[PDB]
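> So that we are looking at the same thing, I have put the structure below in structure tokens.
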Amino acid sequence: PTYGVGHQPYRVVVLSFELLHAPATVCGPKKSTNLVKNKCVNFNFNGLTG
Amino acid sequence: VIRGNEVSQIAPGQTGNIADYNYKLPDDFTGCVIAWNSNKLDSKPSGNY
Amino acid sequence: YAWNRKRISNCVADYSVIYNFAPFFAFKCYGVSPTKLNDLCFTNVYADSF
């Protein structure tokens, strides 16, 4: 405990995100909306907006 | 758990001792690195070995 | 106002032992990178302490 701030221990947690084309299994708390077709709308398919 | 000088080595493209022999990150890394001090929990007066 | 200047010449420089002498966080390097200081070399190196 008597060392300086450059030699003190640090805890490191590294989060790695997988941007593959697999079906998504880790997704946030946003709710879903019923699907509508043949109408110019805005969509959000697993984070892909348009 | 690493030292304070080696936090900058946990990054894409970095080299050194931890980045070469302990933990290497890819150059196309997409993610987050979280680091905080743990001097009260991971230290001992007689030594944390 | 009276900063020192030490001339370093005619020696082999190892920059990986700097981290053991002083408890700092990281280098602040301009023009070069702190991890690439061993694969290239200079003519004269100074050191100013204040």
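Following Swiss-Prot, chain A shows residues 499-548, kept in their order.
Structure determined by electron microscopy, 3.2 Å.
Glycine is no exception: its Cβ is also placed from the backbone N, Cα and C atoms.
Pulled the feature table from Swiss-Prot, pasting it below:
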type	residues	note
MUTAGEN	A:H519 to P	Increased resistance to human covalescent sera neutralization
VARIANT	A:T547 to K	In strain: Omicron/BA.1
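Can you tell me where each of these features sits in the structure?
Contacts of A:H519 (mutagenesis position) defined by a Cβ separation under 8 A and a same-chain sequence distance of 6+ are given as none.
Sequence-distant contacts of A:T547 (variant position), defined by Cβ-Cβ distance under 8 angstroms and a gap of at least six in the same chain, are A:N540, A:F541.
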